[PDB]
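Comments concern the structure below.
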Amino acid sequence: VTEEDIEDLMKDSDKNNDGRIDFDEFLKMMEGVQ
Amino acid sequence: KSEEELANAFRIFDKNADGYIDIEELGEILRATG
């Protein structure tokens, strides 16, 4: 249970590969499930 | 009916506050306590 699991979840829930996130990304990383 | 409590929430998470989230901070949200 280490930071590679955390690394796969930011890479799963992201798509366009903006490897840094702004408050947009925050609204959909919370509830951008359909 | 705007951005106010998701605002205080997105700033309460953020360490030093230039305004963004990075992959290095995001694990520390899902862990840090004390």
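Here chain A follows Swiss-Prot for its numbers: 130-163, in order, are the residues you see.
Method of determination (from the header): solution NMR.
Yeah, the Cβs are placed from backbone N, Cα and C, and that goes for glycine too.
Listed features, source Swiss-Prot:
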type: DOMAIN; residues: A:130-163; note: domain 'EF-hand 4'
type: MUTAGEN; residues: A:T131 to I; note: Decreases calcium affinity
type: BINDING; residues: A:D143, A:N145, A:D147, A:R149, A:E154; note: Ca(2+) 4 binding site
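A map of Swiss-Prot features onto the structure.
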residue: A:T131; record: mutagenesis position; contacts (Cβ under 8 Å, 6+ apart): none
residue: A:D143; record: Ca(2+) 4 binding site; contacts (Cβ under 8 Å, 6+ apart): A:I150, A:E154, A:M158
residue: A:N145; record: Ca(2+) 4 binding site; contacts (Cβ under 8 Å, 6+ apart): none
residue: A:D147; record: Ca(2+) 4 binding site; contacts (Cβ under 8 Å, 6+ apart): A:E154
residue: A:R149; record: Ca(2+) 4 binding site; contacts (Cβ under 8 Å, 6+ apart): none
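Mapped onto three states, the DSSP output places A:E154 (Ca(2+) 4 binding site) in helix. The Ca(2+) 4 site is defined by A:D143, A:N145, A:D147, A:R149, A:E154, and by the 8 Å test on Cβ atoms against their centroid, the other residues of the chain that qualify are A:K144, A:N146, A:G148, A:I150, A:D151.
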